[PDB]
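Comments concern the structure below.
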Amino acid sequence: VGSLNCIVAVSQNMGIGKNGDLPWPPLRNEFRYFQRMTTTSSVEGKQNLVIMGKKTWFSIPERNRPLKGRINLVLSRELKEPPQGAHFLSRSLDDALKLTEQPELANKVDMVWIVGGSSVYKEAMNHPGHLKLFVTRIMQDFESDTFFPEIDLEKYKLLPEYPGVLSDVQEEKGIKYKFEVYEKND
Ligand SMILES: NC(=O)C1=CN([C@@H]2O[C@H](COP(=O)(O)OP(=O)(O)OC[C@H]3O[C@@H](n4cnc5c(N)ncnc54)[C@H](OP(=O)(O)O)[C@@H]3O)[C@@H](O)[C@H]2O)C=CC1
Ligand SMILES: COc1ccccc1/C(=C\c1coc2nc(N)nc(N)c12)C(C)C
């Protein structure tokens, strides 16, 4: 299995969701960036794996789901089987990561992308090892009810550029935003 990554879009006040939807109006090119980064596999014959909590899964429009061209894994202790359209279910992040090593997935999975929500990001971010964060900074405040965890910059380097990631300021619907990549290894 290849790299472990988180990907998020976050307002200036650290918001990532409101009422199960985005705090901001839809940003079409931002979403296209998310689809491209999560889908594009570095390795022939493999797909990337997306890991998400249960509320994140159900926030994807019921069409739309599963995220196409990726293996979709949902985290829940309540559910007894994967949701309609999902491929895998695990009780914990540690369990999902252990699962990628099973005969069933070990040769199928390239990159692992954690795509939300809060608690899943927090645990990934605080777990030892080599991890990257792909963070879209939405440069306005937006009312939110779910937030991105603190990024400890002692450990997460901001990289000075990254292939495939534009470095300049983007704007859609009057909303400026920019792409960043962080990397820790501990
Ligand atoms: N980039 C962005 O701006 C993103 C925004 N979002 C948004 O964030 C919100 C959803 O996020 P949030 O409210 O944090 O919820 P989560 O998606 O993380 O869902 C929480 C539920 O998932 C299950 N769960 C989460 N973590 C684990 C774990 N380690 N092990 C087992 N089960 C786990 C639990 O379910 P159970 O009770 O069944 O055990 C929990 O009640 C929505 O607003 C959505 O729009 C989501 C992703 C990215
Ligand atoms: C309601 O959000 C979605 C709607 C349709 C398809 C996927 C998403 C998700 C997340 C991101 C969307 O833009 C995104 N942008 C970035 N930089 N990271 C993210 N994690 C998302 C899922 C996982 C809930």
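In order, the residues displayed for chain A correspond to 2-187 in Swiss-Prot numbering, which applies throughout.
Structure determined by X-ray crystallography, 1.4 Å.
Even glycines carry a Cβ here, placed using N, Cα and C.
What Swiss-Prot says about this one:
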type    : residues                                               : note
BINDING : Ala10, 16-22, 55-57, 77-79, 117-124                    : NADP(+) binding site
MUTAGEN : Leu23 to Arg                                           : Strongly decreased affinity for methotrexate. Decreases catalytic rate constant 200-fold. Decreases affinity for NADP and dihydrofolate over 10-fold
MUTAGEN : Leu23 to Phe, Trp or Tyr                               : Decreases affinity for NADP and dihydrofolate over 10-fold
BINDING : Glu31, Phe32, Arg33, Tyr34, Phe35, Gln36, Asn65, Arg71 : substrate binding site
MUTAGEN : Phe32 to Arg                                           : Reduces catalytic rate 5-fold. Reduces affinity for dihydrofolate 9-fold; when associated with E-36
MUTAGEN : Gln36 to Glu                                           : Reduces catalytic rate 2-fold. Reduces affinity for dihydrofolate 9-fold; when associated with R-32
MUTAGEN : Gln36 to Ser                                           : Increases affinity for dihydrofolate about 2-fold. No effect on affinity for NADPH
MUTAGEN : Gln36 to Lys                                           : Increases affinity for dihydrofolate about 3-fold. Reduces affinity for NADPH about 3-fold
MUTAGEN : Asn65 to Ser                                           : Increases affinity for dihydrofolate about 15-fold. No effect on affinity for NADPH
MUTAGEN : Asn65 to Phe                                           : Increases affinity for dihydrofolate about 3-fold. No effect on affinity for NADPH
- Task: Could you tally the C-beta atoms, other than its own, that fall within 10 angstroms of the C-beta of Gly118 (NADP(+) binding site)?
- Result: 23
- Item | Cα distance (Å, whole number) from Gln36 (mutagenesis position) to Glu124 (NADP(+) binding site) | 23
- So which binding-site residues are near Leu23 (mutagenesis position), with CA atoms within 10 Å, out of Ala10, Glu31, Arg33, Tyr34, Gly118, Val121? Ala10
- Message: Using a 6 Å cut-off on Cβ distance, which of the binding-site residues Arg33, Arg78, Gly118, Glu124 come close to any atom of ligand 2?
- Response: none
- For substrate, whose listed binding residues are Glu31, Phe32, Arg33, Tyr34, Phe35, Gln36, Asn65, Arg71, the greatest C-alpha pairwise distance in Å: 18
- Note on the structure: Near ligand 1 by the Cβ criterion (under 6 Å), the binding-site residues from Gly21, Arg33, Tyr34 are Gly21
- Item | From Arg33, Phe35, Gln36, the recorded positions whose CA lies within 10 Å of that of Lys56 (NADP(+) binding site) | none
- Message: Applying a 10 Å Cβ distance cut-off over all chains shown, what neighbour count does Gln36 (mutagenesis position) have?
- Response: 13
- Note on the structure: CB contacts under 8 angstroms to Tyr34 (substrate binding site), restricted to the same chain and 6+ apart in sequence, sorted by sequence, are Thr137, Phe180
- Task: Would you count the other C-beta atoms found within 10 angstroms of the C-beta of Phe35 (substrate binding site) for me?
- Result: 19
- In three-state DSSP terms, the structure that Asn65 (mutagenesis position) belongs to: coil
- Task: Using C-alpha atoms only, work out the spacing between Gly21 (NADP(+) binding site) and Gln36 (mutagenesis position) and round it to an integer in Å.
- Result: 19
- Note on the structure: The rounded CA-CA distance in Å from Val121 (NADP(+) binding site) to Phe32 (mutagenesis position) is 20
